[PDB]
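Since the structure comes first, as structure tokens, the remarks are kept for the end.
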Amino acid sequence: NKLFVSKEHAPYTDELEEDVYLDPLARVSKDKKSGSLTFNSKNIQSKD
Amino acid sequence: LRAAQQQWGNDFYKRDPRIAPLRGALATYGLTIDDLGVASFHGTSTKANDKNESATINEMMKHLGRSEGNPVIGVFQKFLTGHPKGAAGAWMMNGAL
Amino acid sequence: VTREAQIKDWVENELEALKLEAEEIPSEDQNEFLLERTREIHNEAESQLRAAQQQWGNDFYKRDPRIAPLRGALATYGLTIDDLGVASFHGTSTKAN
Amino acid sequence: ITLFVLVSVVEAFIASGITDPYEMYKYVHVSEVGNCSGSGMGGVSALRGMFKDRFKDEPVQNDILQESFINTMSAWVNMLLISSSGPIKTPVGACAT
Amino acid sequence: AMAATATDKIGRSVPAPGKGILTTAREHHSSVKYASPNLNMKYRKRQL
């Protein structure tokens, strides 16, 4: 009875929300610790 | 011909990630970020909405490389007409025109 | 395919122009310039190819008044009017509807 | 109605194979995922609350109006599952919505 | 010239506003050492 999994948090933190909004190429990655898909500062506004 | 004009005159920035939608819309007509001289704010006269909207416009202006000392002049129309629950953006559009 | 031929000709023209510009610019900051301009040219070439594909594959019928929206939508994928074999009716169970 | 919509969105993503809605953000920007669904009448339960239960002074939550909007279902979908900052366009079409 | 809509993020407040429409200014600045020719109007008219 857990088909609906409410997200407790957005994929970006409050401090990184603006950066994610302003970067069109920002994409989520799997966090090694939490294991969930989240935005990473290293991946935001990166030449890669 | 219209496809070429769309590609080079209207939608030249849809594909480019280095051009924002706002900057591209301005530059379609030769304007720049600094040419966006007026901002019809929602201006609901509430704490959260006004602070959030001012922050949003400020962040747009920062990221789009607006010249320092060139603030957008904010127009708050709901001080006079109040806040309708959906005619608001239409009244602000009329005022902007 | 004619449009793709023209697009590749345009791409190699712009590449030779970029090569001349790279010859002009000092070699100190040549790598970043080349990377930025190569990405820009790749984006432009992709945009042009998708524009041609939209013109001849997707929106070939938007301009033609002899092709209905329905017939054109069917013919985009090689189908015909007769290939519309099923109609999910509103079917409200009311006389007028 | 909002519960039905949440279940339908989750099941639709399951049918799409997207078990984690954030998997979309590996491929598109948060601004590139929209929700354009809507209702003909919206939260009629919340409308009945605000119009009748409040008139009768029965216990009604102070946010029954935000629960009554037609776009509230899409808002709850986005802010329980999607987190997208993409286009949101809630239509009303009665039976054709 | 432009018209766009946006949502904010995952939360539990319908009337809470957010920075969702900040995406209308989303831009990538990892490599902006040189101006894009695509943003120059003379270049675009040449292509046209």
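We number chain D the way Swiss-Prot does; in order, the residues shown are 1211-1307.
Going by what the header records, the deposited coordinates were determined by electron microscopy, 2.7 Å.
Note: Cβ is positioned from N, Cα and C throughout, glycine not excepted.
According to Swiss-Prot:
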MUTAGEN   D:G1250 to S  Cerulenin-resistance
ACT_SITE  D:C1305  active site, for beta-ketoacyl synthase activity
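Proximity of D:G1250 (mutagenesis position) to non-local residues of its own chain (separation of 6 or more, Cβ distance below 8 Å) is seen for D:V1302, D:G1303, D:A1304, D:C1305, D:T1307, given in sequence order. DSSP assigns the residue listed as 'active site, for beta-ketoacyl synthase activity' to a helix. D:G1250 (mutagenesis position) falls outside any helix or strand according to DSSP and counts as coil. Of all the Cβ atoms in the protein chains shown, 8 others lie within 10 Å of the Cβ of D:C1305 (active site, for beta-ketoacyl synthase activity).
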